[PDB]
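**Student:** Below are the structure tokens for one structure; questions will follow.
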Amino acid sequence: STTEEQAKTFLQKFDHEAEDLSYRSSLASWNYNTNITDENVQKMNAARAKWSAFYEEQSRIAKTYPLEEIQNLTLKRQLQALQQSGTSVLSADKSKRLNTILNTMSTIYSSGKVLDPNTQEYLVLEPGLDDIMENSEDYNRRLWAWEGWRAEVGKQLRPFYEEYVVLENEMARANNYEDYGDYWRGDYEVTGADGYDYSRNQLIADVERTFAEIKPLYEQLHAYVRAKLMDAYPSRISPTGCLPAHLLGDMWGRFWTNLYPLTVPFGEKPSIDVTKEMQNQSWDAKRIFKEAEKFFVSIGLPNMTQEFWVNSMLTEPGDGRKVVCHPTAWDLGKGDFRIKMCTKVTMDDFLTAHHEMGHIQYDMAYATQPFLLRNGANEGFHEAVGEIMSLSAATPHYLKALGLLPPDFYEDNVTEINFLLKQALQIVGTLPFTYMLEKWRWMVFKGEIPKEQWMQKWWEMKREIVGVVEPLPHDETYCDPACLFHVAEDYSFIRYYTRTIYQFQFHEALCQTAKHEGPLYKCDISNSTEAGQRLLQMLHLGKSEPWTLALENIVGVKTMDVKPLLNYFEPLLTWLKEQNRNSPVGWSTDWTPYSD
Amino acid sequence: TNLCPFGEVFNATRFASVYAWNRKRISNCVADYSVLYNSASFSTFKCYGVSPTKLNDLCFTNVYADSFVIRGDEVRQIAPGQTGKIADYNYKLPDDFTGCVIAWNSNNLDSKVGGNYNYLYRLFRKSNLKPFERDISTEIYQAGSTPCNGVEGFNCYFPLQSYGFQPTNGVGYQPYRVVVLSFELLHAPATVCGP
Ligand SMILES: [Zn+2]
């Protein structure tokens, strides 16, 4: 028979075994993450080993089928996902070596600890130095936590990361890729459609084209934050200089959310919080998810399954089991979707029960697609669908309707700029960090950054792109980027940049379909069924169709566009351009805190 | 003495595989169609050619019952005119089928921790199965133009595959015991007549 019939039969054979081998591994990771024990970790590794071995050996068989001999669009995308494997193209010695390096890095990061003035403490990252970084405002103590963590983890990871780069550049080149920074950009590659073709070198073009418009908005926010930090830290920051890294409200500076108390626009007016209000109405740990479901039902999305409630750990169990309480959504397979979050009922646990319940709605939508095509269209669509639910659930209009706010609640311009500035420290304050970090790793893999200039080009870019200056001079011995969780465990970081761009392309499109009359930050897609019949036209597609086509179905354009993001923060930008009239805008790379 | 052995077929301890669907020809039956209709425990109860009303006036020559455990989402595939892996390769109903189809969820009965892989279904077949046909052959399916020689190789896969029935799956991926009742009409003494 033809290759199409010989591969369609093969994919049917793969699906039956894969749909029940990955599920058994998914029912072992879940059990370990819901009950940590010595036997569970053994079962988790044993189950995943069978699936890992099965997936690679099936990929080798799939490569025997010529891809060009398949004339079915829905069949090629499954072969592409199946054939395009990784780490199986290296020698058995090097493949063993790569996992040895990739496991030491994930061990040094977790085991990192630093010395405290109370010497016998050995503070771990979490809980620990995170509390120091996210809550303290002491210049001396934050500098010790910043430099200390990079002294321990950074120095140790540097010899391993230098061998991580070369080994990952041998797997990529053997797999017909330029560099390991080209393997990561292959998630955004479409090479089968006409008029929907996206190359691996066009992502760099769009990432650097959408960042040339964020910069005018980021400069105003950076100037305003810098002005407020001078009040908090007198004689510590130059008025026209860059921001020291340890003063960004985080260990690395990814999110500026912890700079809100210092940078409240209207300090007298409190923020809109319903933490106390929910407790007054006897809101249980399950009432949040029941109310969160009512939001997705209002827009027309399907209800959560009956098995979801029974099998999900919505509340912290009383039994002393070591539950990993990282809030995550589980796509186990076989029609089983679960959310792992120990509810500690609080406003932030009401705005993160719409993001995890927005990952399931995305997972439930493409459950009818073939097993290989069960995932986001790209790596930036699965984390962006959940976030647009947080935008709708954070608006005062949504909270007021549910009854968590008084019926006579008055929305003044004071609170409008307090909410927008709290979203800017998270949405538009992470893009320069996310863009610079991925741009650094891309050039390191490419070769534009020699072995002797890793920490010279890391801070030259950060002082130029991010506007963050070194608290202390770091030589080649340190490895500052490796201290981040994603860098040290071989995880891509351009997922969090495209996600933010897709957040508001989806949000603006849904609000336009929702007949929203006014600003884009007050939009609440709740009770609108025309914003759930257009969002679901991209959710159902999954990975079957190119992300460019999926993007056009909901938004209307085939290209990454940052124009909706600026419209969301446009009311804030006008206020930011009137509060920075008496303060300089921009940063000078020359100034350094350690110069004096 | 004349009680219909519905309990033997509708409440057996263990059902048969989809491809090896059991057929039982039952005679001398005073059938209480009401208890089947009023069971209030059947997930899917679709009857083709017979109204949900009693309709006990008509008599039939004989009644056939077929037993198997298909997945939950595969119940839709069993109907006149439907197509699918179960319909085309395992159990096909003719377009002129006259009978009643009874299905109910079988979780906690055919499911266990680890997976109840005993049940098997036919995934690959050379041609579409005829209506009311049964196949038990274990010959290796040949997808390519190379001799399989009775061993699982490239383009040579075993036609039978094992259902994975976990107790935590969704309603689609959970075992569903289905019993199909057929109505035989021809010139005969018609031992089984409705009251
Ligand atoms: Zn997420």
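Here chain B follows Swiss-Prot, giving residues 333-527 in order.
Placed from the backbone N, Cα and C atoms, the Cβ positions cover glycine too.
Taken from Swiss-Prot, the feature domain 'BetaCoV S1-CTD' covers B:334-527, and the record attributes it to experimental evidence. A mutagenesis experiment is reported in Swiss-Prot for this position, B:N343 to Q, and the note states: Reduced viral infectivity. One natural variant catalogued in Swiss-Prot, B:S371 to F, is accompanied by this note: In strain: Omicron/BA.2, Omicron/BA.2.12.1, Omicron/BA.2.75, Omicron/BA.4, Omicron/BA.5, Omicron/BQ.1.1, Omicron/XBB.1.5, Omicron/EG.5.1. Under its natural variant annotations, Swiss-Prot gives B:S371 to L the following note: In strain: Omicron/BA.1. According to Swiss-Prot, the naturally occurring change B:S373 to P is described as follows: In strain: Omicron/BA.1, Omicron/BA.2, Omicron/BA.2.12.1, Omicron/BA.2.75, Omicron/BA.4, Omicron/BA.5, Omicron/BQ.1.1, Omicron/XBB.1.5, Omicron/EG.5.1. Among the natural variants in Swiss-Prot, B:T376 to A has the note: In strain: Omicron/BA.2, Omicron/BA.2.12.1, Omicron/BA.4, Omicron/BA.5, Omicron/BQ.1.1, Omicron/XBB.1.5, Omicron/EG.5.1. The residue drawn here is the original one. Among the natural variants that Swiss-Prot reports, B:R408 to S is described with the note: In strain: Omicron/BA.2, Omicron/BA.2.12.1, Omicron/BA.2.75, Omicron/BA.4, Omicron/BA.5, Omicron/BQ.1.1, Omicron/XBB.1.5, Omicron/EG.5.1. B:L452 to R appears in Swiss-Prot as a natural variant; the accompanying note says: In strain: Delta/B.1.617.2, Epsilon/B.1.427/B.1.429, Kappa/B.1.617.1, Lambda/C.37, 19B/501Y, Omicron/BA.4, Omicron/BA.5, Omicron/BQ.1.1; Contributes to cellular immunity evasion and increases infectivity. Quoted from Swiss-Prot, the note on mutagenesis experiment B:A475 to V is: Increased resistance to neutralizing antibodies. In Swiss-Prot, a natural variant is listed as B:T478 to K, annotated with the note In strain: Delta/B.1.617.2, Omicron/BA.1, Omicron/BA.2, Omicron/BA.2.12.1, Omicron/BA.2.75, Omicron/BA.4, Omicron/BA.5, Omicron/BQ.1.1, Omicron/XBB.1.5, Omicron/EG.5.1. B:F486 to V appears in Swiss-Prot as a known natural variant, with the remark: In strain: Omicron/BA.4, Omicron/BA.5, Omicron/BQ.1.1. According to Swiss-Prot, the naturally occurring change B:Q493 to R is described as follows: In strain: Omicron/BA.1, Omicron/BA.2, Omicron/BA.2.12.1. For the mutagenesis experiment B:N501 to Y, the note given by Swiss-Prot reads: Increased binding affinity to human ACE2. For the natural variant B:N501 to Y, the note given by Swiss-Prot reads: In strain: Alpha/B.1.1.7, Beta/B.1.351, Gamma/P.1, Theta/P.3, Mu/B.1.621, 19B/501Y, Omicron/BA.1, Omicron/BA.2, Omicron/BA.2.12.1, Omicron/BA.2.75, Omicron/BA.4, Omicron/BA.5, Omicron/BQ.1.1, Omicron/XBB.1.5, Omicron/EG.5.1; May enhance affinity to human ACE2 receptor.
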**Student:** Would you mind listing, in sequence order, any of the variant positions B:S371, B:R408, B:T478, B:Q493 that have a CB less than 8 A from a CB of chain A?
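**Tutor:** Going by the Cβ criterion (under 8 Å to chain A), the qualifying variant positions are B:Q493.
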**Student:** Rounded to the nearest Å, what's the C-alpha distance separating B:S373 (variant position) and B:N501 (mutagenesis position)? Just drop the number here, would you?
**Tutor:** 20
**Student:** Using a 10 Å cut-off, grab the number of neighbouring Cβ atoms around the Cβ of B:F486 (variant position), all chains included.
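**Tutor:** Excluding its own Cβ, the number within 10 Å is 13.
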**Student:** Among the variant positions B:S371, B:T376, B:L452, B:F486, report those whose Cα falls within 10 Å of that of B:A475 (mutagenesis position); none is a fine answer.
**Tutor:** B:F486
**Student:** Give me the CA-CA distance between B:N343 (mutagenesis position) and B:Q493 (variant position), in Å, as a whole number.
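**Tutor:** Cα to Cα, B:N343 (mutagenesis position) and B:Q493 (variant position) are separated by 25 Å.
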**Student:** Can you name the recorded positions among B:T376, B:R408, B:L452, B:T478, B:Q493, B:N501 whose CA is within 10 A of the CA of B:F486 (variant position)?
**Tutor:** B:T478
**Student:** If we check Cα distances from B:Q493 (variant position), which of the variant positions B:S371, B:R408, B:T478 wins as closest?
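**Tutor:** Nearest candidate: B:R408.
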**Student:** Compile a sequence-ordered list of residues in the same chain as B:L452 (variant position), six or more apart from it, whose Cβ lies below 8 A from its Cβ; state 'none' when nothing qualifies.
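**Tutor:** Counting only residues 6 or more apart in sequence, the Cβ neighbours of B:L452 (variant position) under 8 Å are B:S349, B:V350, B:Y351, B:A352, B:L492, B:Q493, B:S494, B:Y495.
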**Student:** Which secondary structure state does DSSP assign to B:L452 (variant position), in the simple three-class scheme?
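**Tutor:** For B:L452 (variant position) - judged by DSSP and reduced to three states - the answer is strand.
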**Student:** If you measure from the Cα of B:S371 (variant position), which of the recorded positions B:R408, B:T478, B:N501 is the nearest?
**Tutor:** B:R408
**Student:** Pop the Cα-Cα gap between B:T478 (variant position) and B:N501 (mutagenesis position) into the table, whole Å please.
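**Tutor:** About 38 Å separates the two Cα atoms.
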**Student:** Of all the recorded positions given, B:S371, B:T376, B:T478, B:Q493, B:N501, which residue's CB has the most CB neighbours within 10 A?
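**Tutor:** Of the recorded positions B:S371, B:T376, B:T478, B:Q493, B:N501, the highest Cβ count within 10 Å belongs to B:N501.
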